[PDB]
Amino acid sequence: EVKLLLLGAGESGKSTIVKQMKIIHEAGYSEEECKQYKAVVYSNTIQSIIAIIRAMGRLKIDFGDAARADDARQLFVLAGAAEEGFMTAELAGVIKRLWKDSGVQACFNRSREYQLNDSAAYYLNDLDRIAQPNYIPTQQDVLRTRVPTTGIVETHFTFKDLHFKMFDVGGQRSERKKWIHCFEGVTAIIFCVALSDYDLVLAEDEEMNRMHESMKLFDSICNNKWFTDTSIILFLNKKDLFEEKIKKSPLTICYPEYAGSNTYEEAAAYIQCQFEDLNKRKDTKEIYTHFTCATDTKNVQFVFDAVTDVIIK
Ligand SMILES: Nc1nc2c(ncn2[C@@H]2O[C@H](COP(=O)(O)OP(=O)(O)O)[C@@H](O)[C@H]2O)c(=O)[nH]1
Ligand code: ALF
Ligand SMILES: [Mg+2]
């Protein structure tokens, strides 16, 4: 029996790693389970397009084509059905036209200025598929869903003859008071960090850089004497989103002293060193760092395979 505890700031990818265990070690999500997520996919989609439209008013961005104004009105009139797990052909057309608008896209490309689900584009770009009648969420669709974690979730699964008891909690500031309820008998901690968070601010505090928040938390956890004998695994997650973002958003926004280029390898390594340097006992405390894309089953399968070997050893 092994106890794994997933920690990290909000939206770092903790719950997604949990979902992967079911896909990798279990038979994946069944049709009935996938159908349960259909309303989540729809909710996520409607919420995302509305978030952008909301930002347009805040940032004073006009629609590319005046005709979209009518579609925007219809969006709210028809939104309700989507919230109930139903996607009419009419609603799909409205969302599709809005998503393709140049003004909506201009705002979309300025998302760091507000709050937007990372899976926004994933679903919006696949509207035709998810809008089909009798649509059934794929494994990737489930993995891409956004469901805030409040409280503690316990998941069980067997791997390499070991009985894993995996726990994940909420990462927002208001949820951290609950972390201590999971501190007993932890075999290993998997601390998740959203690499693509470097130019974002906390949803609970617009004055705090998301990455700096993750650093303070890791510093606290990694150096907690209570975990001296607990394996510390560091997941520098969302490497896929980071790879694209680093090309156009200065890392100096988060780390003023970064002197490297706008490239993945140099920046990724820099961030890794920033976190690993927080370890106050480098000689007696080992940090096992892995770069991950939590929604990529193949990546997680191999990374988790490596993580389990370390745990076994
Ligand atoms: N593109 C991408 N999306 C990710 C990745 N990890 C998580 N996500 C998405 O980001 C969102 C938040 O993850 P979630 O697991 O709910 O975060 P938690 O609050 O730490 O549990 C979900 O919509 C995920 O599907 C990743 O590596 N790449
Ligand atoms: F940390 Al979360 F949903 F934001 F589990
Ligand atoms: Mg969660």
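The residues of chain A that appear here are 33-345 by Swiss-Prot count, in order.
This entry, so its header tells us, was determined using X-ray crystallography, 2.0 Å.
Quick reminder: no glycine exception, Cβ is built from N, Cα and C everywhere.
Counting only same-chain residues at least 6 apart in sequence, those with a Cβ under 8 Å from the Cβ of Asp150 (GTP binding site) are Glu43, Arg178, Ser228, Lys270, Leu273. Classification of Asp150 (GTP binding site) by DSSP places it in coil, neither helical nor stranded. Residues or ranges marked as GTP binding site by Swiss-Prot on the basis of a large-scale study or a structure entry: 43-48, 150-151, 175-178, 200-204, 269-272, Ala326.
In the three-state DSSP reading, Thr181 (Mg(2+) binding site) counts as coil. What Swiss-Prot records for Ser47, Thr181 is Mg(2+) binding site, and it gives experimental evidence as the kind of evidence.
Secondary structure from DSSP puts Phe189 (mutagenesis position) in a beta strand. There are 15 other CB atoms within 10 A of the CB of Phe189 (mutagenesis position), with all protein chains counted. For the mutagenesis experiment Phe189 to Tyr, the note given by Swiss-Prot reads: Increases basal GDP exchange rate; no effect on receptor-stimulated GDP exchange.
Experimental mutagenesis at this site is recorded by Swiss-Prot as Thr329 to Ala, annotated: Increases basal GDP exchange rate and inhibits the forskolin-mediated increase of cellular cAMP levels. Note on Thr329 (mutagenesis position): other Cβ atoms within 10 Å of its Cβ, all shown chains, come to 17.
Taking the Cβ of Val332 (mutagenesis position) as centre and 10 Å as the limit, one finds 26 other Cβ atoms among all the protein chains shown. Experimental mutagenesis is annotated in Swiss-Prot for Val332 to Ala, with the remark: Increases basal GDP exchange rate.
In the three-state DSSP scheme, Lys345 (mutagenesis position) falls into the coil class. Experimental mutagenesis is annotated in Swiss-Prot for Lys345 to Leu, with the remark: Mildly impairs receptor binding; mildly decreases basal and receptor-stimulated GDP exchange.
Same-chain residues at least 6 positions away in sequence with a Cβ under 8 Å from that of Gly203 (GTP binding site) are, in sequence order, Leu39, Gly40, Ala41, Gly42, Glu43, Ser44, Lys46, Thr181.
Ligand 2 lies under 6 Å from the Cβ of none of the recorded positions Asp150, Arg176, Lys270, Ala326, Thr329, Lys345. Here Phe189 (mutagenesis position) is positioned 19 angstrom away from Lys345 (mutagenesis position), judged by their C-alpha atoms.
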